[PDB]
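Visitor: Below: one structure in structure tokens.
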Amino acid sequence: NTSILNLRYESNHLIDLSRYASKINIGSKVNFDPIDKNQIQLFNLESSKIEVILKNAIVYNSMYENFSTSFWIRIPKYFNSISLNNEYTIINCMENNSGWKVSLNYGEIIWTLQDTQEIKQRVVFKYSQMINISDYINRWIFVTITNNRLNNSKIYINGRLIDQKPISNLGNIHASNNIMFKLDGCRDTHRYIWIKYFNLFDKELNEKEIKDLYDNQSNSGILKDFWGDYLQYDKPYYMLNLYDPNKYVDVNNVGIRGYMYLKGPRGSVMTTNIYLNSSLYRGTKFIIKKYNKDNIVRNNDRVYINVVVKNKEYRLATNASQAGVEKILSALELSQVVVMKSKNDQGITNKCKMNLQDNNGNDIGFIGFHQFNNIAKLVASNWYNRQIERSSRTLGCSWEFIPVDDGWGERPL
Amino acid sequence: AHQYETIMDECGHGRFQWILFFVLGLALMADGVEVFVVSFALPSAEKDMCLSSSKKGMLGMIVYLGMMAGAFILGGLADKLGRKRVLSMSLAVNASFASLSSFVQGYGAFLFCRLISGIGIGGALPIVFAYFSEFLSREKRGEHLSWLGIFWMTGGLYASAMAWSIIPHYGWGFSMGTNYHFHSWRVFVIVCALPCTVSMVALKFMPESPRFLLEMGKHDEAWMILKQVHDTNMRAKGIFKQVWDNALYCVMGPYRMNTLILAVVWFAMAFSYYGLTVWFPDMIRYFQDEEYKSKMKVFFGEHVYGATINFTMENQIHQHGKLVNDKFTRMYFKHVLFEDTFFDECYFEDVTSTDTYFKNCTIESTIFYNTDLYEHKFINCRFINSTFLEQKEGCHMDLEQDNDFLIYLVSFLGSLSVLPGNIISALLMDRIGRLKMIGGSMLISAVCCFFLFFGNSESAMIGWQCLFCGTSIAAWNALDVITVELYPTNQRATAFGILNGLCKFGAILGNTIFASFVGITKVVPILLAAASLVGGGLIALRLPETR
Ligand SMILES: *[C@@H]1O[C@H](CO[C@@H]2O[C@@H](C)[C@@H](O)[C@@H](O)[C@@H]2O)[C@@H](O[C@@H]2O[C@H](CO)[C@@H](O[C@@H]3O[C@H](CO[C@H]4O[C@H](CO)[C@@H](O)[C@H](O)[C@@H]4O)[C@@H](O)[C@H](O)[C@@H]3O)[C@H](O)[C@H]2NC(C)=O)[C@H](O)[C@H]1NC(C)=O
Ligand SMILES: *[C@@H]1O[C@H](CO[C@H]2O[C@@H](C)[C@@H](O)[C@@H](O)[C@@H]2O)[C@@H](O[C@@H]2O[C@H](CO)[C@@H](O)[C@H](O)[C@H]2NC(C)=O)[C@H](O)[C@H]1NC(C)=O
Ligand SMILES: *[C@@H]1O[C@H](CO)[C@@H](O)[C@H](O)[C@H]1NC(C)=O
């Protein structure tokens, strides 16, 4: 890592882990996530702000020194039309109209540089809110930005190059001595953001270094729900299947002879001239139950799965005596133990997956869907357990857990 | 001609002429069912399946134009080639292409098949009348021919009576995305080709025309058929250049004034009759629509709080409504309009809508689950935080309330009303004559038409339709007799064919003009029809006498 700015939260203290130990000032309206204190929530208030006083030797005042920044950010969906064409600073390091800022806009993240001669440059990243399933709306994204003072300035999203623009004409740049994590000029009153793992480096970032940082900060050892937070026990999660995002889970004839299938389409949630997405809060809710005293589910964990039907909890289970490799899944008031898989053989990861096992430890297989007759019934196949050998889209056990959240807008029925 | 007339007189009337009369009334029935299926089936098939306020599609009419060509192509040809062969070919092609039209996917191919079927059948009426005119006794000629006419009318009746039983659901034409079911139109098209099929079965036994055969030559064959007819009656009682010059010989020659007067009369009758016969059901539908539209409920400034709706509300408009925390579950929307209404967290479940339309509405925090309120039903509407769950697919309307059963029943009654009015013309045309009947019937129908302005009601409209149709059938019968009796046997088929083509042309004109002037005025089409009838019934006197 060996960063120059290493803002991290240790022992109810937000401090810079770097050797310089810059000063940190926290406002009174700065919320912190209880389950993970590194995730910081910022509101559109006067006191919802964080300030970093930098050392004199680390104040950027030069015309050739490359530098880079990196952070995880989560942006709740934009709702009302006032947010359009309204660009609000979220990270400010300008003094005398010289420095650098990170700002946002309707479906836009913008990195802006300005010199002492008022030459202004922007590198932007855009995502659409009119999409079936978005990988950037209300979900954690890893934004890193590198600046080489000779050729270009580039912005990468999730460890992948997204944009670059020239700054060669830029002159001397004198950034401010203070970093101001706050929303400025945000006309919408209720706008808030989530930010975590802000790191700064005094050198440009190569692609390999960025990918290493992404792998390190991803925290693959702990499973994640759809939004990218930490997966939790005893919490109702809706189901999503990545291979077919237009179809949701349902149960029929609760009991040993019953079966769960998938029916589509999911539906739609629409606000005219603002957004149009596929409805997520559909299907029978799943709950993960223990078999660590905390309610965070990590990798290589054996659990039970409960389906919530008519506010009654059934256990997920199956019999391995049925014909074929498929063991059509069922809900009961047997083979039920489910191992949670997040990391593959050595380093690969194919999202959160479930591996049904028997009572004696034999691997029944990964949980996916099969077209057994004209109804796509849930199965625990060992074909999926062998397909992952190519590290491709398994198109099976790739399931996403969707909890309820205020950053999405849709309300459950 | 004297010896042939004498031997035909000695042959008399018996079993054979009756059997032939039946096997020809079959073809006249086919003509009637063709007129019905073109004027009240196709026009009520292009109506939009998903609207209770759809207007008839006047696109099928082109088949009428095809009939025109048939009436000149298969009508004039027979006088140069033969009467049994031409009728056989015409009805055979009609039946075959109707059966082909039955097994057709798509509206365009079906309409083309109907057009060629009309081509085939439009040349049937002149051939059947010319055929039967060369077989019956000279003295007892007006009666039997007149009787044949009733079969024509019966055709429409039958074609109507079965139609409402099989396809009382409009929109079956402009819909090919449906399953292989809903094929009631397929079986209807199959069964409407029954009279022509039975006629094709029957015509193998009937012989050719004796007078025409004698005209061409081979007088021994004519003697053979005359002997066969006489024996049957005793046992019971105990080249297109030539055809075009032939057609010109029917108009711009010795037959000049008579053909002009006959064409004028045929056009006038086929204008007024084929206009009114379609005007009356349209007028009755407009009367019902007006009675509906009178009871329209206007709603202004509503505040509906926490209400669960379970019943059906129909024929309403809402303006500036504020529907807050409502719930529409398992209900029917019928002809109800929303304007400037502000919804709030309302819930729509299993709601089925027909002709409803949202306008300028602010719809907020709602759920549309299991509904057919598609996007096209929303006009300039702003959604807020809303959603659209799984929606039903299919055109769902209360078919029991919105169907074509007061358009087929009315046609049935209209065609039925002529049966008492035809017999009083059958056993009368040998007493009053052949020119006083047509003029008198035309003028009396005109007088009845001038009384229609007085009437405005369902019972009144159906009564006036029945009266007019009852007094406008003797005119048709006398017209058929006077147009088959004038020309010789070497020009009869051609002239009858051109007159039938002009009749179909007048049918097009009337069924367009009268059916278009609905809801704009009433005295204009009625005055026009009365003028046409009066002109025809004043000109028809200036005709040569035939008695
Ligand atoms: C469209 O929908 C968005 C968001 O979607 C909503 O999501 C949840 C919150 C439900 O309200 C659903 O019905 C909606 O679909 C709306 O934006 C939200 O508006 C609300 C109302 O102003 C905002 O709520 C704020 O919450 C603040 C914090 O509340 C604190 O206290 C409560 C207990 O009272 C506690 O539960 C909470 O955890 C906090 O501790 C509160 O101080 C403030 O006054 C306000 O009530 C919410 O923040 C908005 N979200 C966003 C992302 O902006 C839209 O209003 C709605 N309409 C339109 C036109 O967009
Ligand atoms: C569509 O309606 C808007 C607003 O009308 C709202 O009025 C509420 C009382 C309620 O009925 C709600 O359902 C409805 O939508 C019209 O805009 C308004 O227009 C007037 C006249 O110009 C202005 O004075 C208002 O400020 C303005 N308000 C808003 C919110 O825009 C709009 O004109 C109308 N459109 C049409 C063409 O019908
Ligand atoms: C009207 O609502 C009541 C209350 O739920 C219900 O019992 C009744 O069935 C509804 N009417 C109809 C016709 O379903």
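The residue numbers of chain A are those assigned by Swiss-Prot, with the residues present covering 875-1165, 1169-1210, 1217-1296 sequentially.
Method of determination (from the header): electron microscopy, 3.7 Å.
Note: Cβ is positioned from N, Cα and C throughout, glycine not excepted.
Copied straight from Swiss-Prot:
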- A:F953 to G: Whole toxin has 50-fold reduction in toxicity, almost no binding of RBD to neurons (MUTAGEN)
- A:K1000 to A: Decreased binding of NTNHA by RBD at pH 6.0, none at pH 7.5 (MUTAGEN)
- A:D1037 to A or N: Decreased binding of NTNHA by RBD at pH 7.5 (MUTAGEN)
- A:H1064 to G or R: Whole toxin has reduced toxicity, dramatically reduced binding of RBD to neurons (MUTAGEN)
- A:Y1117, A:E1203: ganglioside GT1b (d18:1(4E)) binding site (BINDING)
- A:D1118 to A: Decreased binding of NTNHA by RBD at pH 7.5 (MUTAGEN)
- A:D1171 to A: Decreased binding of NTNHA by RBD at pH 7.5 (MUTAGEN)
- A:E1203 to L: Strongly reduced toxicity, heavy chain has very strongly reduced binding to synaptosomes, decreased binding to gangioside GT1b (MUTAGEN)
- A:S1264 to A: Reduced toxicity, heavy chain has strongly reduced binding to synaptosomes, heavy chain binds less GT1b (MUTAGEN)
- A:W1266 to L: Nearly complete loss of toxicity, heavy chain has very strongly reduced binding to synaptosomes, binds much less GT1b. Heavy chain no longer inhibits whole-toxin uptake and toxicity. RBD protects against neurotoxin considerably less well than wild-type (MUTAGEN)
- A:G1292 to R: Nearly complete loss of toxicity, almost no binding of RBD to neurons (MUTAGEN)
- A:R1294 to A: Decreased binding of RBD to SV2C, substantial binding to neurons (MUTAGEN)
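In terms of burial and nearby residues, how do these features look in this structure?
Guide: In sequence order, A:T1145, A:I1148, A:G1292 are the residues near A:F953 (mutagenesis position), counting only same-chain partners six or more apart with C-beta under 8 A. According to DSSP, A:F953 (mutagenesis position) sits in a coil region rather than a helix or strand.
A:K1000 (mutagenesis position) carries a strand DSSP state (E or B).
Annotation note: A:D1037 (mutagenesis position) sits in a strand segment as assigned by DSSP. In sequence order, A:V997, A:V998, A:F999, A:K1028, A:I1029 are the residues near A:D1037 (mutagenesis position), counting only same-chain partners six or more apart with C-beta under 8 A.
Every protein chain considered, the tally of other Cβ atoms within 10 Å of the Cβ of A:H1064 (mutagenesis position) stands at 11.
When secondary structure is read from DSSP and collapsed to three states, A:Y1117 (ganglioside GT1b (d18:1(4E)) binding site) falls in the coil class.
Listed in sequence order, the residues of the same chain lying 6 or more apart from A:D1118 (mutagenesis position) and placing their CB within less than 8 Å of its CB are A:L1136, A:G1138, A:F1252.
According to DSSP, A:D1171 (mutagenesis position) is assigned to coil rather than to any helix or strand. A:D1171 (mutagenesis position) counts 10 other C-beta atoms within 10 Å of its own C-beta, drawing on all protein chains shown.
Taking a C-beta cut-off of under 8 Å and a sequence gap of six or more, A:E1203 (mutagenesis position) has these contacts in its own chain: A:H1253, A:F1255, A:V1262, A:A1263, A:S1264.
In sequence order, A:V1202, A:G1248, A:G1279 are the residues near A:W1266 (mutagenesis position), counting only same-chain partners six or more apart with C-beta under 8 A.
Cβ neighbour count for A:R1294 (mutagenesis position): 13 (other Cβ atoms within 10 Å of its Cβ, all protein chains included).
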Visitor: Between A:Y1165 and A:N1169 the model skips 3 residues. Roughly how many angstrom lie between the two CA atoms, to the nearest whole number?
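Guide: The gap of 3 missing residues is bridged by a Cα-Cα distance of 11 Å.
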Visitor: Cβ within less than 8 Å of a chain B Cβ is the test here; which of the mutagenesis positions A:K1000, A:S1264, A:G1292 meet it?
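Guide: Qualifying residues, whose Cβ lies under 8 Å from chain B: A:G1292.
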Visitor: Out of A:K1000, A:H1064, A:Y1117, the recorded positions in the record, which is closest to A:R1294 (mutagenesis position) when you go by Cα distance?
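Guide: So, of the listed recorded positions, the one sitting closest to A:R1294 (mutagenesis position) is A:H1064.
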Visitor: Across all the protein chains here, work out how many other Cβ atoms are within 10 Å of the Cβ of A:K1000 (mutagenesis position).
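Guide: I count 13 other Cβ atoms within 10 Å of it.
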Visitor: Counting Cβ atoms within 10 Å across all protein chains shown, which of the mutagenesis positions A:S1264, A:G1292 comes out on top?
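Guide: Checking each of A:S1264, A:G1292, the winner is A:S1264.
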Visitor: Specify the count of other C-beta atoms within 10 Å of the C-beta of A:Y1117 (ganglioside GT1b (d18:1(4E)) binding site).
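Guide: A:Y1117 (ganglioside GT1b (d18:1(4E)) binding site): 14 neighbouring Cβ atoms within 10 Å.
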Visitor: Report, as a whole number of Å, the distance between the Cα atoms of A:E1210 and A:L1217, which flank a stretch of 6 unmodelled residues in this deposited structure.
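Guide: Cα of A:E1210 to Cα of A:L1217, across the missing 6: 12 Å.
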